[PDB]
Amino acid sequence: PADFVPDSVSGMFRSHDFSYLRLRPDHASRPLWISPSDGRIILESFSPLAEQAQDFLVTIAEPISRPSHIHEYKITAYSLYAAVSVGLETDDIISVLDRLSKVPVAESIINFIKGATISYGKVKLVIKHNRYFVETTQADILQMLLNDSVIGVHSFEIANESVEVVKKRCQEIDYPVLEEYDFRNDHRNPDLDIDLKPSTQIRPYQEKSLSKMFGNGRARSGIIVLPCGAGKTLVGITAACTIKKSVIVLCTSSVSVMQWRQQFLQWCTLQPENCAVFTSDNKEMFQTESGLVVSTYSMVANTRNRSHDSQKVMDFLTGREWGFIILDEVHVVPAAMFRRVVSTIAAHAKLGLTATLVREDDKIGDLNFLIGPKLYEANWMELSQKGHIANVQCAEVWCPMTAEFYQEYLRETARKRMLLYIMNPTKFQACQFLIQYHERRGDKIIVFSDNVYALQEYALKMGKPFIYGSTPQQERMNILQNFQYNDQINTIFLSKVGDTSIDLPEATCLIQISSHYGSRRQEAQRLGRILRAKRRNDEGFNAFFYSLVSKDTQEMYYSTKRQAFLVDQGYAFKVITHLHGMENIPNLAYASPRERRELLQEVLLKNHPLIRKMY
Amino acid sequence: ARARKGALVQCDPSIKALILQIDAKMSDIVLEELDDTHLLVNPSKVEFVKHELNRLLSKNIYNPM
Ligand SMILES: Nc1ncnc2c1ncn2[C@@H]1O[C@H](COP(=O)(O)OP(=O)(O)O)[C@@H](O)[C@H]1O
Ligand code: BEF
Ligand SMILES: [Mg+2]
């Protein structure tokens, strides 16, 4: 920026004007725009070299928003740390960026890249006989690391529990650690003979992710992000089958574990004898030399109370030196104590699988030193238009609260108004009309409701079953089987239990009457249930996702706060002010003011052996 | 035969209830209640109630950044 006259509108852009630079003669071909200050990258997806840049930008820069036409990525320290590991240097990155960038790279951007791209590849964490050794191929690194306050071909032991501390210290210091597993030369760990049967198929994006993971040929450790229903189970099975080493899978549910195992056996040639399921019901482990242990975070992170059989299982897990760990729904590992399992459990390779790499607190960044960087991400609309996933007409219904309940809304405290604006009659009436219309349309409907009282009230009012925490496994399985294969039943009322990690090929329509506040991750996880509909490829099909919200309430605040991730992905919600033909339905719930008053009062009122014979 | 200067506020039951709460805390706000959708208010307080009602409603609206 030298001898560049500002424009009269330059004031409106506070240090954001980028007109001080000139455009290259080949702008018509170069598709990239680079932000010299915020690090945001604008990608033209409708110009030559767009495909060549779409993957490199994903590798070096995190995606902010990727709508239909113009893609938006961003370069950050974590993204550069992830990129520098897979055979990528500043020289190559700058060469490609200059060849694809309409504008020259600024010296500030060059300095920022150089500062962070030259501090990797000097330390390696290895494990030998259940002992963690921080081996470094160079000795001169000692003169600074051992002299640092925290730390302390040469190898020294380190406490297993102190891994979570040493890794974060390594992030703070110049050199971060990389976890590479050369399973080809790893002979100490017994091998497991399981391979993918011919019936298996790998989708193009799955193959691309596997290529990005195994490009160099040595298995690294990290995180994989794919949309719900994309085939994360098959990705994990492929990773296990290609590594061919002892593996432990951690899943945050029991039904999820059951289907995990069922798909595991179906997709690969794993013998039943070599398979073990570690749940609350049965705790037996495979007696073969090598096998797989599928358990849950509750069964791996508990340290105070353990059964006798579960104590033997925990002793087995700790004594044996595992070779691979697969963390399903890894967004919960940075919790207060779930992060402790990473440090305590011994394993040479850690893979995390999650459709969302965000969480409410700031601990999301801790994943970098807990399990590693993110490897691959996949777009939603791209797969929707390519036929890999379904298309959804997301809609937001505005249900006006009636005056009788609103007058109490004004006076009631924060805790009571929550139930008040969730149990408004208008929502009941709209739900009944929509249920009748969609049942005539022959759609399989799921109604989610976090609130157990609201779920029970709706179920008892509509004569339909409800499922929540108190429901037993057998009963809920019976409900699912009948809702699937029985022609009489077409709609069910699920709850927070079935929010994630459940495969419902038949489910097509999704409705939300009660939501768990502003939880953006739960929004996407709930949407994931209907993304694998059986009839998701027939011409003209469009799944439906309804979100009922009361206007002029904080429910609108939370609703607009919980969809900021779907909007970023590309999904757009359509506001439905009115549903046509609602009055013609014969009967509507809570249609009379007398019943409205009765419900108002009800909801407001809601808040010596011989002396043994004596006794 | 009697005329009274004032401002007529036409709205829906919800806005009417909000105005009723505001008047209950400040009696001078609403001069009279005409119907479940109409209220007579003081001319001077119109410019203040509009701004204060916008501030109050800002809570129900999520404005990032
Ligand atoms: N490559 C594939 N070939 C066949 N079916 C696939 C493939 N990828 C995913 N699926 C199907 O997608 C559905 C969801 O798979 P799952 O592993 O449960 O996904 P996730 O764990 O990501 O929710 C299953 O019906 C599975 O068979
Ligand atoms: F993301 Be899946 F539904 F396990
Ligand atoms: Mg899954």
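Residue numbering for chain A follows Swiss-Prot; the residues present correspond to positions 101-252, 313-767, 830-837, in that order.
Header says: electron microscopy, 3.2 Å.
Heads up, the Cβ atoms here are built off N, Cα and C, so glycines get one too.
These features come from Swiss-Prot:
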- A:373-535: domain 'Helicase ATP-binding' (DOMAIN)
- A:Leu386, A:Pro387, A:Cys388, A:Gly389, A:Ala390, A:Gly391, A:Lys392, A:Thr393: ATP binding site (BINDING)
- A:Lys392 to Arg: Lethal in vivo. Defective in translation in vitro (MUTAGEN)
- A:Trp427 to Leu: In suppressor mutant (VARIANT)
- A:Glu489 to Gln: Loss of DNA translocase function of TFHII (MUTAGEN)
- A:589-743: domain 'Helicase C-terminal' (DOMAIN)
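DSSP gives A:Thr393 (ATP binding site) a helix state. Other residues of the chain with a Cβ within 8 Å of the Cβ centroid of A:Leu386, A:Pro387, A:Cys388, A:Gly389, A:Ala390, A:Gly391, A:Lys392, A:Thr393, the ATP site, are A:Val395, A:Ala515. Only A:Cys388, of the recorded positions A:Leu386, A:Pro387, A:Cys388, A:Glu489, place a Cβ under 6 Å from an atom of ligand 2.
Listed recorded positions: A:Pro387, A:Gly389, A:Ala390, A:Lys392, A:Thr393, A:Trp427. Those with a CB atom under 6 Å from ligand 1: A:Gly389, A:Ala390, A:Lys392, A:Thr393. Here the Cβ of A:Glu489 (mutagenesis position) has 22 other Cβ atoms within 10 Å, regardless of which shown protein chain they belong to. Secondary structure at A:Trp427 (variant position), as computed by DSSP, is helix. Around the Cβ of A:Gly389 (ATP binding site), 23 further Cβ atoms fall within 10 Å across all displayed protein chains.
Cα spacing between A:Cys388 (ATP binding site) and A:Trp427 (variant position): 18 Å, rounded to the nearest whole number. For A:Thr393 (ATP binding site), other Cβ atoms within 10 Å of its Cβ number 23.
In this structure, A:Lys392 are the recorded positions from A:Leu386, A:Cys388, A:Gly389, A:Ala390, A:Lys392, A:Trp427 whose C-beta falls under 6 Å of some atom of ligand 3. For A:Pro387 (ATP binding site), the same-chain residues 6+ apart in sequence whose C-beta sits under 8 angstroms from its C-beta are A:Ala515, A:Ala538, A:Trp540, A:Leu543, A:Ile549, A:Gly688, A:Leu691. Note: the CA-CA distance between A:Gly391 (ATP binding site) and A:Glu489 (mutagenesis position) rounds to 14 Å. A simple way to gauge crowding: the CB of A:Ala390 (ATP binding site) has 24 other CB atoms within 10 angstroms, across all the protein chains here. In this structure, A:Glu489 (mutagenesis position) belongs to neither helix nor strand by DSSP; it is coil.
The two recorded residues A:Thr393 (ATP binding site) and A:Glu489 (mutagenesis position) have their Cα atoms spaced 12 Å from each other. The Cβ of A:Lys392 (mutagenesis position) lies under 8 Å from the Cβ of A:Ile384, A:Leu386, A:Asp488, A:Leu513, A:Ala515, each of which sits 6+ residues away along the same chain.
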